[PDB]
Amino acid sequence: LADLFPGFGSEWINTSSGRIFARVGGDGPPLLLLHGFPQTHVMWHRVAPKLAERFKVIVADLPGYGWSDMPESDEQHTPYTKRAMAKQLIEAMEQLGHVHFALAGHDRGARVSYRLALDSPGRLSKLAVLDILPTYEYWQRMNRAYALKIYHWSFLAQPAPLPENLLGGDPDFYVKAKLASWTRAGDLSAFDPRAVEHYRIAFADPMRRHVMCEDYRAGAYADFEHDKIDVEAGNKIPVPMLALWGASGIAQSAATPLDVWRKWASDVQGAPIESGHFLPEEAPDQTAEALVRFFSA
Amino acid sequence: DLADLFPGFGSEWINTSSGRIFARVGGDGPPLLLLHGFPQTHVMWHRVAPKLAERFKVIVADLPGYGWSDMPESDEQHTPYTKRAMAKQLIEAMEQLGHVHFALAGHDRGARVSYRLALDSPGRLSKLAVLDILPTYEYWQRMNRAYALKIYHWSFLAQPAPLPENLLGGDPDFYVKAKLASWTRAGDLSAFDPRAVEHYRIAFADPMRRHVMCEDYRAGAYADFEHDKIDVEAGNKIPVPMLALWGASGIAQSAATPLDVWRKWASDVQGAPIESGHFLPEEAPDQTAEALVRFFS
């Protein structure tokens, strides 16, 4: 597997729920980058160098993803709820001495991020979320059109071992299909093939696939419940936040992203980027510029 | 290999302009067509059809593309697997038997054919019974988080080929058994005759058959919904006396109280819950059979 972060260190961060793998590079204020599904921390490899010019950039595999340890799940999918993941990453950052940090997340990692910001806003200086709306909003917008677009939200949340069993016949196909289907071009051309091999290898592990289903199961249940509480309580993220979404990404299919994020966040700015879902790989320069600008003041 | 679950029924290959319809035919009296759904074949009627064959000419047909019926070539609109096309094809099949006015009971996909048949060609039907469905439009209209999770396969199987085909290919025996079990009251396969499960398993083992099923679901997400929408918007009601049966633990009762729903779609509908999951004729054969004989005779 290729090293896509030349000069970045490698950290195995112990937490109470398992080790968090991260690449660490740069200097300056700490910036935690969180990938999503079906990816690993390497999806940041095209923007993290630019960030590392200005920030101490920690590029972490989510709990259960990549090379992070996989906590055993339970009937409530607890370790794969974003609340739990957020607590675990808070612990990881504390192990590095980062109790107040900037956070950019993509996809599942963005869900961890905004849940972190709701649960533990004091930990964040600024938050960027890439190509998501809150989990509650996706579910609340789950009509025919969206159920077809993000069918995987309900498919991967089916009780084990149904998606696991189907995924296991040809894991390569599914990970490549999801990477391709959510890009602007509809193929794998936006990705570095070395990055794709990282994603594919991670997906080849039946336990990693199970974790991904657990993440989606949490996404269908506890994550939704946690968001529902906040949205019904009018809890808003108080951390200044950037919502970036791809013009051809997933978030803009459900709804206009800034309008939605303004319901969740008291201090949100937003920008579309001409890109499919995978902003940092499809549009690394625009993404990296957006993030540097936002986190730089 | 495959048991004959209709002793004393004939076996008829009915030619149509779109391919052969396989049917078991027994009994004498007014013709009654029984249509199975997914992921089953005509043999799902094996426990109720002999009771029906006491008073009716019972024709127990595999849906177009299912079971042993031929698989018409699909197209980009999934035309042959739209319920309107399957209804047309079954009307033609019944015409080959000289049945231009018949009773019709359908379960699951076959019930969708049946009510579409009733809407498109109500003169063809004396009486219609639909088992454990609401109209396709209603499922999509009701689409929300809860229904999305419950009937996730509506969106999963409707994904563009070859995504669901490849996934189903990962563990087809598991999938068909999981569907059967998960939609019963028991939650396992104990309501089924193992010889019937063998029929369903073998049908499901054929990739071409699985492709047809995905075509059926793709139709169900697109054209079938559009056809239904036209009828809702025109206020077109089914004028054929109809019986809506649903499993107290079935799919239909979740989304909305089925009689109340069907009364929007049909002018003369009676309904009854059956103490069963989705597979009324197999989980509750006596209760189902009685209800059908009472209604049809």
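The numbers used for chain A are those of Swiss-Prot, and the residues that appear cover 4-300, in sequence.
Cβ coordinates come from backbone N, Cα and C, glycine included.
Swiss-Prot annotations:
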type	residues	note
DOMAIN	A:32-270	domain 'AB hydrolase-1'
MUTAGEN	A:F40 to A	Reduced catalytic rate. Minor effect on substrate affinity
MUTAGEN	A:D110 to N	Loss of enzyme activity
ACT_SITE	A:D110	active site, nucleophile
BINDING	A:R111, A:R114, A:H155, A:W156, A:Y219	fluoroacetate binding site
MUTAGEN	A:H155 to N	Reduced catalytic rate with fluoroacetate, but increased catalytic rate with chloroacetate. Minor effect on substrate affinity
MUTAGEN	A:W156 to H	Reduced catalytic rate. Reduced substrate affinity
MUTAGEN	A:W185 to F	Reduced catalytic rate. Minor effect on substrate affinity
MUTAGEN	A:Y219 to F	Reduced catalytic rate. Minor effect on substrate affinity
MUTAGEN	A:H280 to N	Abolishes hydrolysis of covalent reaction intermediate
ACT_SITE	A:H280	active site, proton acceptor
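Feature map: annotations from Swiss-Prot on the structure.
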residue	record	DSSP (3 states)
A:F40	mutagenesis position	coil
A:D110	mutagenesis position	coil
A:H155	mutagenesis position	helix
A:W185	mutagenesis position	coil
A:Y219	mutagenesis position	helix
A:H280	mutagenesis position	coil
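Taking the mean position of the Cβ atoms of A:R111, A:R114, A:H155, A:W156, A:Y219 as the fluoroacetate site, the remaining same-chain residues with a Cβ inside 8 Å of that point are A:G39, A:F40, A:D110, A:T138, A:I153, A:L159, A:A160, A:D218, A:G222. Taking every pair among A:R111, A:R114, A:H155, A:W156, A:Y219, the residues recorded as binding fluoroacetate, the greatest CA to CA distance is 16 Å. All protein chains shown were included, and the count of other CB atoms within 10 Å of the CB of A:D110 (mutagenesis position) stands at 26.
Residues within less than 8 Å, Cβ to Cβ, of A:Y219 (mutagenesis position) and separated from it by at least 6 positions along the same chain comprise A:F40, A:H155, A:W156, A:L159, A:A160, A:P166.
Inclusion criterion for the recorded positions A:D110, A:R111, A:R114, A:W185: a C-alpha placed within 10 angstroms of the C-alpha of A:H280 (mutagenesis position); this criterion is met by A:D110, A:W185. By the criterion of other Cβ atoms within 10 Å of the residue's own Cβ, the least surrounded of the recorded positions A:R111, A:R114, A:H155, A:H280 is A:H155.
In this structure the alpha carbons, written CA, of A:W185 (mutagenesis position) and A:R114 (fluoroacetate binding site) are 17 Å apart. Counting Cβ atoms from all protein chains shown, A:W156 (mutagenesis position) has 23 others lying within 10 Å of its own Cβ.
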